[PDB]
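Asker: Handing you a structure now.
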Amino acid sequence: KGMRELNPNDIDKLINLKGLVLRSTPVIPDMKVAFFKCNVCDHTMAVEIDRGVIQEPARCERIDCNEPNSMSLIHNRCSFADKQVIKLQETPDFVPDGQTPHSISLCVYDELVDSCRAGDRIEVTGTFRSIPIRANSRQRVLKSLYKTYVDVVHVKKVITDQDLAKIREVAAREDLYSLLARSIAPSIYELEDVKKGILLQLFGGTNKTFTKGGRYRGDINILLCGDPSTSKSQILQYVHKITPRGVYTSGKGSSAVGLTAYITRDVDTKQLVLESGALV
Amino acid sequence: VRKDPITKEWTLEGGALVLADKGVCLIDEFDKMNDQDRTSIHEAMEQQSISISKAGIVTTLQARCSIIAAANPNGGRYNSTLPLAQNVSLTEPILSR
Amino acid sequence: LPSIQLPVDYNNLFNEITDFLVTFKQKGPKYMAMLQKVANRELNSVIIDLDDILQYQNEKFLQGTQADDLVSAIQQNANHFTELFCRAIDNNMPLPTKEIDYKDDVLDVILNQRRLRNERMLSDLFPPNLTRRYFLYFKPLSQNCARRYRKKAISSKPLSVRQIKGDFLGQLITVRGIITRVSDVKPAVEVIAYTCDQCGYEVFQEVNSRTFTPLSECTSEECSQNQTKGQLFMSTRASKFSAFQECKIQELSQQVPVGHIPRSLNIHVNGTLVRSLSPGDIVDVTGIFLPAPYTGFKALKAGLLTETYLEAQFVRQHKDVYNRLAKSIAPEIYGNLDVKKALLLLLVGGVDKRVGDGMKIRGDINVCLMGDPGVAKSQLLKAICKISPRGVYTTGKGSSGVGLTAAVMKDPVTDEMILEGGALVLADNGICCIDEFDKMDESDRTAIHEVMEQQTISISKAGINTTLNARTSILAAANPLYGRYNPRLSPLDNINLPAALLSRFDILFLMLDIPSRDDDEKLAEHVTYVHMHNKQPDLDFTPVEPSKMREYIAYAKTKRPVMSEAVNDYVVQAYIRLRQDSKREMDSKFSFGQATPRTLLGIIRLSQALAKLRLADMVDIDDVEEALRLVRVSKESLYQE
Amino acid sequence: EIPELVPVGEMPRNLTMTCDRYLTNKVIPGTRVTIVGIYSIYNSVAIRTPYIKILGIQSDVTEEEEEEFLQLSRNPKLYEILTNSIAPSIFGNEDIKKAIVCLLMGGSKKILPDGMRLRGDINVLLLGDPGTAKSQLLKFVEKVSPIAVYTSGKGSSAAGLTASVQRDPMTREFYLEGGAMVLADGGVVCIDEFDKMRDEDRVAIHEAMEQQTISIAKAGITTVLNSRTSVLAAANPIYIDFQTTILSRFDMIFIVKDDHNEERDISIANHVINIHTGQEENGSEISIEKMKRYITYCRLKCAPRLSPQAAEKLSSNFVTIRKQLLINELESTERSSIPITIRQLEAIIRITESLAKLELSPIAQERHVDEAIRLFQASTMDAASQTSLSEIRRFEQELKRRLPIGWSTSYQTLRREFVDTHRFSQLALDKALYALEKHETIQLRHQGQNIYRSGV
Amino acid sequence: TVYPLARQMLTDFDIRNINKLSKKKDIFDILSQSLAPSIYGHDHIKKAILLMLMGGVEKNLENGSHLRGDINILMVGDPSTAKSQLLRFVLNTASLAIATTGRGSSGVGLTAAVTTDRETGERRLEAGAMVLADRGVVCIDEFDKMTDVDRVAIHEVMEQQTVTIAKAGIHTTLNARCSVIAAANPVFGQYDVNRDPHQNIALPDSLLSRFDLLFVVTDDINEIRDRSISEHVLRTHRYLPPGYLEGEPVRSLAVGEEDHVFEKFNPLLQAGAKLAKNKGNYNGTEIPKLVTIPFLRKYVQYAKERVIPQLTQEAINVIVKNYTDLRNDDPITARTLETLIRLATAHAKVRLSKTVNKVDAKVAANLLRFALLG
DNA sequence: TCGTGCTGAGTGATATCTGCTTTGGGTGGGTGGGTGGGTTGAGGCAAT
DNA sequence: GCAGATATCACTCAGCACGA
Ligand SMILES: Nc1ncnc2c1ncn2[C@@H]1O[C@H](COP(=O)(O)OP(=O)(O)OP(=O)(O)O)[C@@H](O)[C@H]1O
Ligand SMILES: Nc1ncnc2c1ncn2[C@@H]1O[C@H](COP(=O)(O)OP(=O)(O)OP(=O)(O)O)[C@@H](O)[C@H]1O
Ligand SMILES: Nc1ncnc2c1ncn2[C@@H]1O[C@H](COP(=O)(O)OP(=O)(O)OP(=O)(O)O)[C@@H](O)[C@H]1O
Ligand SMILES: Nc1ncnc2c1ncn2[C@@H]1O[C@H](COP(=O)(O)OP(=O)(O)O)[C@@H](O)[C@H]1O
Ligand SMILES: [Mg+2]
Ligand SMILES: [Mg+2]
Ligand SMILES: [Mg+2]
Ligand SMILES: [Mg+2]
Ligand SMILES: [Zn+2]
Ligand SMILES: [Zn+2]
């Protein structure tokens, strides 16, 4: 379903959504089983929580001691679970006429906590729940408009021995260099040396950990300068697709600070933080 | 300008020139100061008073202090041939003062 | 509470309404059939047309059995007649004819169990709104109906936010304006359902205000006779919800008095009308103008001032082919036939964008129009740029502060670096429209290459490291700053554009204005005939209508042709000849049009454009030979002269 | 608290006060007062806010003084004594002294039923090299005038002068707060260092003096304020931002230049030494208090007007000035800049009325006419006068030819090529560069240190 | 209650009066010189200003093309040539006008620009001077003090006649159909004849080309003219607020609510208007048939709201011939043809005729010739 | 062997009572309203 | 007029000792 097609009819039903993660709150402890201790006889009992309500006892459950209202909650002995709140923004494609994309809040508990990072495309299955909002802190009064959110039950972020036996077969091929150089950029024609140079950058040198000095890194830097119409930008895009991480920065569209890192402040936490530039 | 924790009414602090009234205001690396800061000292050099207008606290403060300034000539060295005008970037008024 | 004797009777009006729904006949009775459809779950919205009420009233009066004026009663107080109509529909509802599912009906199992329990207890219910699954809306009284039957229509008469005063509160009126804000659909609760953990009985509470107080203790007769203190707990699976949207409507520029600022009126949408209003739209919305009484302590401190709103009820929306479709790019302009052909090719956007294992080839035919002031460039630019469904006319400086490509600005309020797109992005999936192409700054001078080569803008500045998607073809023009062009001097000697930029353009045109008696005579005569009769002097051809030409352009852009080996041979031979020719022309320093593979791809693109205009699928030798003429006549006549 | 009693390095302390019934509207800001009242405390750990409940106000601010002033006006050398009292401690600069006297007295107001009311106030411009006592003159003008504001152009900003739109913190509503000119309404504003003041503030002042009603009526409010004031401007030498237009707005322009005469130098040295080692007030000078009360009386009582014969004589004087330039333009091809402007003509008037008001003369006679003529001639005509365009044409052509399109050369390099070579003077460099840049044919980069061509 | 502290409904005989004046075959001079009668000389400017005030028919083609039908005028000249006086007079006689000076137009901006609150960030589109003059006139002042932002905005505004705002999440289009009159001093403080007007002003050809007619005026010194100006300016100073001792300290009844047409001669005000009918002859004592401003406003109102002239062949032959002669014989651009037709229709509106005739085309051509070549 | 009238004890429901704001800040708004108040200054970064 | 925290009073129940 689309984020703009959820109606009241579809409340309390299992739906499937896809979107982009925008922001996630830190871990929130959610109580599961409460712990009570009698102030008089030092008797301890555990009571369950139903619908966010503690089934507190009126008086001590022991027979000899029955002092009413003498039970107290020991905060640090109650069982707890994990809770987290995420904000999901619909994919840019779904936007009908170029407006601000809508967002829907999600809740994930236990294992699914810290499963999706900020700025990732995920597909989430959960229950489309509804819940009241209290008009003010100090009253049971409720607003007539209900808040909508999704109770997530599954999240999907959108080597075998057989493969290893297969991979080891290619390495035996005598013309492996040509095969890989021809497969890295199928479309580009008669640039075998350029392709070979590009390929060796993906593999990279060898890493060395080195005390009594500094680390030595096997990273290769390549410059492709030549006449305009030749396939330079095409190879740039082709390699940009293959690599797992990379930023397609251009000329005059990037800044000195923008490449390295930007100093900023976090509004939510009100602390000085720094972002990661294109190079970082 | 600060905010008084008791009356919650904005008060006004003292500046470097004010703190050195009836004394001396020493400035080092004078030539390196920006134009606006170098204008801020023009008033104290001759008018002997600093005027302030912030947060509706318009008033005039007393600043009667002598100023000793140290600087190096523009270009890093004093060319004895050329006059003092080109040697230092300070404008004619302040030099006269 | 002193009482007044108002001249309105509700029993008689209810009887009239009941008779209306069972007797009116615009096939059996119209509204009986409409209700029959609802009982089968095929319709979830009944719209009562006040024109039908007026017709029924006049028919009854003609027979001599005059009755009360129901139409005037509905408009004067509309919030009450919704309940009357709903009650009448419930009373006269028919039994279903098509077999219903009845399987996953929570409020059928609940009601069946509630009936069984009540019968068993009594032998030894639920609010009417809960069972309702239809929405009742009122259609205003159209002006034609009012004038037909000699009456005045107050509801349909459009008004403005300025004219909606306190006197109109509680009436059915129409408002004309532009929507400026819409909200996400949210569920507004209408009937809450609780469950007692002791009785097994359900308690239903009606909510008809902005706020409500939840129930705590059970009120069932079981909890009363036994006096058990059972606790009620809310259950959203059995409650009733209605989609809710809040919007804003603002006055048009034609309704604000001089020296006054536009006003805004809130609109509430409930039921099925939700999602019928979108931002930036001119509508005629009919609804009930009601207040929103405050609740709690806010009522005492708020005062007598009342916050009002509009309850939407109805929404009305204010809505040789080559030579012929070329001479019709701007019939008013006289000369420049080949240029107009090139602009038509630009409009078609002729390409069959090819994506294989990742390679992307741009499918946009960029074109530039250089020359001297006086030749019809800007007029051509605005005409060609209005023809397309989507276009953006801007100067070389850019769209206001943000320049063409994009720029990151510090937020005035949040102090957060926010990227705002420029003119190019606003033309995505369209033709951007640039005049004074010379006046670009360095940033755009360098960043326009990205868009022209790869349809995307990439920025990696302080806080933003994203890429803007801009698949827009570019049309540009420039003129000497002071006087006329000097053909003897190099093209770069009169304008500031760098040599590299002009190379990327698929077609480059140098337009010249050489004074001459004969030419100016005909130019003046043509502009003159246009100024006299607003049509072309020559009668040899009839200019094609605008809407029909736009339809043809859309149909052509739908098609996707392909090439073949036979035409491929011709294209490759022509490219070989072009490459060989440039081997000698390299001496001239202004030969930025030197043939490169980009020229081959441009030839292919133009050929596909011509094929698209023919609406065919297979490109023939004719299209390629014509396209090669437009690349030739665009350099030869504009490099040799 | 009084400035004198403030201990060194500390700050003035404030105290809130309250008055009721017939003690209200008895003082205005900036007036020294003596208060008799109850020192009480009102609740706003366990502290209270002190305040004072006023019971009596006695501020330092009849017919006998009228008789004394009338007798003073009967003196046969009133003009000379008044010009002597203006800056008794500054030697020379007699013309500036007389101009400052005229500014202090001002000109009679003019109002027409149609709606076009002419200005009556007088503004003066002092533009000389450092070490000339311009600031001392401005200080004395500020002190002597009953209402005056001394403001440093660079110290303040657009908010300081004219007016600025702000927001009331307590009520959070946009309101308008006046600047120096607003606080100087009905008085004199002495602006110092006209050069360092920013261009936007200079144009704001231009408008304020043009209409004397600072028009800031927008941004939540539509209120306007009156700024009827006289502006005395002291500016450092130009050695154009100081364009001749703003000078033309000024009624009077003065270029102070001490001549290197041994007698003059010794005289000034003796005067300053007498100052350091140091009061006729017996028929040749009057203290600040008497002069201030004099100014108040003359500004509030007498508003004299010129005479028909004087009017015709002044018209003939302007005719003779135009004929004087006609004589001056012995050149055949070269064109004279300006003989006079109509604004300058209006400037010539309203100073004669100042002299008439000085002597309480109901009608200005020919004496005032000749005095005003001499004063204006000694200040503006010579200063304005204190070929080139054709040279600028050649300079512009050479600059355009030298630089192709897109090629940038350092401004210092161009100065070396032309200014140092002496083919074109520096005053012809900035003018031509501004003319070219304003037309977009050239661009200034690196604060004008690099010149980049941007088209034909 | 509240007591307060545009258009004049024409009566039956006012239309008869306007027709009576229209029939007189000299009315163009009368109307031209009735406006700003005090000013000496610059008669062609007054003629062109009236022609601008009455504008020309605006054509809307079926293709959506919009041929501009509003004249524009730019004044450039040495100091003290009554530029501000002409601006004031057009402001007083024009139905709509906003004198938003180009130098830091505090108050109402020259063009629309959205604004936000400092703390609440309340976005709102604040209309500028150009937008607030739809179907009217805008009298810019000191056109030479404009900043690059204003120049770029004005270029688009005039070229397109409409403003489309696409900023701060606000997308809207606001009409700006109007006429622009502006004054601009030279760059060196004085007009140089040896240089072109495009050199004495420092705006790019893009801005100057939009102005249909450009006028260059210089301050010339003539003894008799000097005496006349001096005496006229002097008169006001001795003129007084009658009511209190001459020359001393100077200080609605209801809310609900043929000297009328012509004007009696006044030496104090008109002055040069007599010289106008005298054809530059001071000795000439031809009292002119000037018309009061209140009725002139009615005349312009009636002409602008009732007459829609249509081009005619007789005027069109001469239009084509004059344009060809200008272009091919003593840079003139094809846009000057639009000027000829626009002014021909505007003048035909003065003659209260629904068809443009040869006289209108010829007089418009002569005015354009003066506006181009001295 | 046992039955019942008197008593102290403790909840349940109900009586008065205080409180009904509260708060600094722009993901709380401006159809909640200014008699409920909010009055910086240095440092970093894009534009040029 | 409305919700929440708080304290007041009145009514009814299980134990107790004696008398039947
Ligand atoms: N062939 C033609 N047919 C009709 N009108 C023409 C023709 N050639 C020129 N014109 C007229 O020339 C005038 C020139 O003004 P226009 O708005 O076109 O400026 P431009 O010089 O093309 O613009 P820019 O240089 O700013 O890009 C227009 O009125 C146009 O009507
Ligand atoms: N004739 C004079 N008599 C006395 N002092 C004089 C005279 N001429 C100049 N001065 C000098 O004027 C000084 C005060 O004025 P100041 O020189 O600051 O004015 P200024 O030239 O406007 O200053 P600056 O140009 O440096 O801003 C005194 O220190 C003083 O001795
Ligand atoms: N033809 C004229 N007839 C009468 N008075 C004239 C004439 N030309 C100019 N003047 C006089 O010129 C005086 C100056 O007018 P104004 O201040 O408007 O000049 P301006 O040239 O527009 O000014 P600026 O140079 O400051 O832009 C006016 O008082 C007017 O009396
Ligand atoms: N050897 C080649 N193989 C494949 N395509 C080529 C080759 N040479 C040129 N091209 C084509 O020419 C175009 C060159 O554009 P581009 O790669 O953007 O050049 P650059 O990035 O160097 O400016 C490409 O779109 C590509 O399709
Ligand atoms: Mg590339
Ligand atoms: Mg153009
Ligand atoms: Mg000084
Ligand atoms: Mg002027
Ligand atoms: Zn216990
Ligand atoms: Zn129950």
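We're sticking with Swiss-Prot numbering for chain A, so the shown stretch reads 312-469, 501-622, in order.
Every residue, even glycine, has its Cβ placed from backbone N, Cα and C.
Sequence annotations record features per position, and here Swiss-Prot assigns ATP binding site to A:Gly568, A:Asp569, A:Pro570, A:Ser571, A:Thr572, A:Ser573, A:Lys574, A:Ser575. Here the residue is the original one, but Swiss-Prot notes a mutagenesis experiment at this spot, A:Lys574 to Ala: Loss of MCM2-7 complex helicase activity.
For each listed feature, how buried is it and what is near it?
Answerer: Following the DSSP three-state reduction, the secondary structure of A:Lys574 (mutagenesis position) is coil. In the shown protein chains, 13 other C-beta atoms lie within 10 A of the C-beta of A:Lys574 (mutagenesis position).
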Asker: Given the binding-site residues A:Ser571, A:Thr572, A:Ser573, A:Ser575, which one is most crowded in terms of C-beta atoms within 10 angstroms?
Answerer: A:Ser573
Asker: To the nearest whole angstrom, what is the C-alpha distance linking A:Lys574 (mutagenesis position) and A:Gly568 (ATP binding site)?
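Answerer: So the Cα of A:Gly568 (ATP binding site) lies 8 Å away from that of A:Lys574 (mutagenesis position).
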Asker: Other Cβ atoms within 10 Å is the metric here; tell me which of the binding-site residues A:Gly568, A:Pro570 scores highest.
Answerer: A:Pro570
Asker: Inside 10 Å of the Cβ of A:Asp569 (ATP binding site), count up the other Cβ atoms and send me the figure.
Answerer: 7
Asker: Short of 8 angstroms on C-beta distance to chain C, which of the listed recorded positions (A:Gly568, A:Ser571, A:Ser573, A:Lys574, A:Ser575) are there?
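Answerer: Out of A:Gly568, A:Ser571, A:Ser573, A:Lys574, A:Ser575, A:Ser571, A:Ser575 lie under 8 Å of chain C.
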Asker: Checking proximity to ligand 4 here: which recorded positions out of A:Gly568, A:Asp569, A:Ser573, A:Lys574, A:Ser575 have their Cβ closer than 6 Å to it?
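Answerer: Near the molecule: A:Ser573, A:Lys574, A:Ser575.
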Asker: Using CB under 6 Å from any atom of ligand 7, narrow the recorded positions A:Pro570, A:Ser571, A:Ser573, A:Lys574, A:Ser575 to the ones that qualify.
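Answerer: List returned for ligand 7: none.
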